[PDB]
Amino acid sequence: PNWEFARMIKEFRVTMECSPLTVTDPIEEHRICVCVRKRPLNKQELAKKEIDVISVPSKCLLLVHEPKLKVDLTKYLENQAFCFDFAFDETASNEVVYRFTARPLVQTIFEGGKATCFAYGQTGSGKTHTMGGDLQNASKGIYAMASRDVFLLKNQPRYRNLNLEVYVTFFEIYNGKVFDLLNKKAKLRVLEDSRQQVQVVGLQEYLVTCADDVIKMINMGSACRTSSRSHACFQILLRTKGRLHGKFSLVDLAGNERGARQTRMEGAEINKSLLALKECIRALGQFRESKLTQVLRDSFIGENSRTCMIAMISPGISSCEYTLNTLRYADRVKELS
Ligand SMILES: Nc1ncnc2c1ncn2[C@@H]1O[C@H](COP(=O)(O)OP(=O)(O)O)[C@@H](O)[C@H]1O
Ligand SMILES: [Mg+2]
């Protein structure tokens, strides 16, 4: 047969119908969740008469109206379809996006589980807008939202007898070097031991109690950081006896369009890490180690470990080549599940 094609086709088909009952399902463990989010064209983009070339006709489908010239100059479209677990159009808010990406994973930490949620995509696409908050608005972004609901889940009966402390970290990863955003960008050192386990020495874990505390911390970190070229990782830890119960690492990745002049070849580092991250993620469905995947190594290797990739799309015509690139990385992540 042509079975590889048949398999790829099936995988497409299956994803193309899904209810929101599939990721949020009990008793099936959707370990890997891949999403896409089209942001609207902004006024500068409108001002430059940019054509919106992206459509999101269903919850599980996204279309690229790839503009093309035939050899004889004749204009046409190659309308390309991609399907994801969720696809959010230019109307979907952060709270809506949060509801189907990260929120499901909150419970995983209170179940003694590890969680990761990545914002992936080109620069100016909305990674920080989604994760940090409206570009700022710490409270209108996933970091905060996840936290809001971490506190809510502790006050429920089922999870009150755990005697939990809520800790919080926040750091930047830039050219192989970690920097604590809660400790004045202090350059930290990353140690692997014999067991191949990682420690980020001197990474400050602030205890928190209310959501507003966390909003304060997120704003300190974001402030004490000054765009792309660097990863940002905000973590939420639940400790019981100062022993770690569960961990949610929320990451605002770097610009994915730097496959690379001379010596601004941080784009080498950025590339290695994104390639790394991809491989790591696909190991959570069963190399070239980067500082990012090293620091997050526990959050993939685990038994109850879950993840969520949110691919950000810039809808402009001028961005199409970058958009198509973003979508292939995303396709290639879903590929194993
Ligand atoms: N879904 C959206 N709705 C409205 N504005 C958005 C949206 N996504 C991004 N933006 C705006 O676009 C700009 C670029 O977003 P940003 O998240 O900083 O890009 P990047 O993810 O590359 O860092 C910001 O001003 C942000 O407020
Ligand atoms: Mg941003």
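Note that chain A is numbered according to Swiss-Prot, with residues 224-358, 363-453, 463-496, 503-528, 535-585 shown in order.
Determination method: X-ray crystallography, 3.4 Å.
Every residue gets a Cβ built from N, Cα and C, even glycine.
Taken verbatim from Swiss-Prot:
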{"type": "BINDING", "residues": "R260, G344, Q345, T346, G347, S348, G349, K350, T351", "note": "ATP binding site"}
{"type": "MUTAGEN", "residues": "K293 to A", "note": "Loss of microtubule depolymerization activity"}
{"type": "MUTAGEN", "residues": "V294 to A", "note": "Loss of microtubule depolymerization activity"}
{"type": "MUTAGEN", "residues": "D295 to A", "note": "Loss of microtubule depolymerization activity"}
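Annotated features taken from Swiss-Prot, shown on the structure.
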| residue | record | CB count, 10 Å |
| --- | --- | --- |
| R260 | ATP binding site | 28 |
| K293 | mutagenesis position | 8 |
| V294 | mutagenesis position | 5 |
| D295 | mutagenesis position | 5 |
| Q345 | ATP binding site | 22 |
| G347 | ATP binding site | 20 |
| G349 | ATP binding site | 21 |
| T351 | ATP binding site | 22 |
Unmodelled segment of 6 residues: Cα separation of flanking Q528 and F535 in Å: 15
Residues close to ATP site centre defined by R260, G344, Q345, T346, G347, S348, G349, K350, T351, Cβ within 8 Å: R262, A342, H352, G491, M560, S562
Chain break of 9 residues - Cα distance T453 to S463 (Å, rounded to integer): 8
Three-state secondary structure, which DSSP defines for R260 (ATP binding site): strand
Where the C-beta lies under 6 angstroms from ligand 2, the matching recorded positions among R260, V294, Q345, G347, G349, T351: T351
Rounded Cα-Cα span from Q345 (ATP binding site) to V294 (mutagenesis position), Å: 29
End-to-end CA distance across 4 missing residues (from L358 to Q363, Å): 5
Three-state secondary structure, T351 (ATP binding site) (per DSSP): helix
Spatial neighbour of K293 (mutagenesis position) that is closest, considering only the binding-site residues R260, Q345, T351 and their CA atoms: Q345
Between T351 (ATP binding site) and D295 (mutagenesis position), the C-alpha gap once rounded to whole angstrom: 42
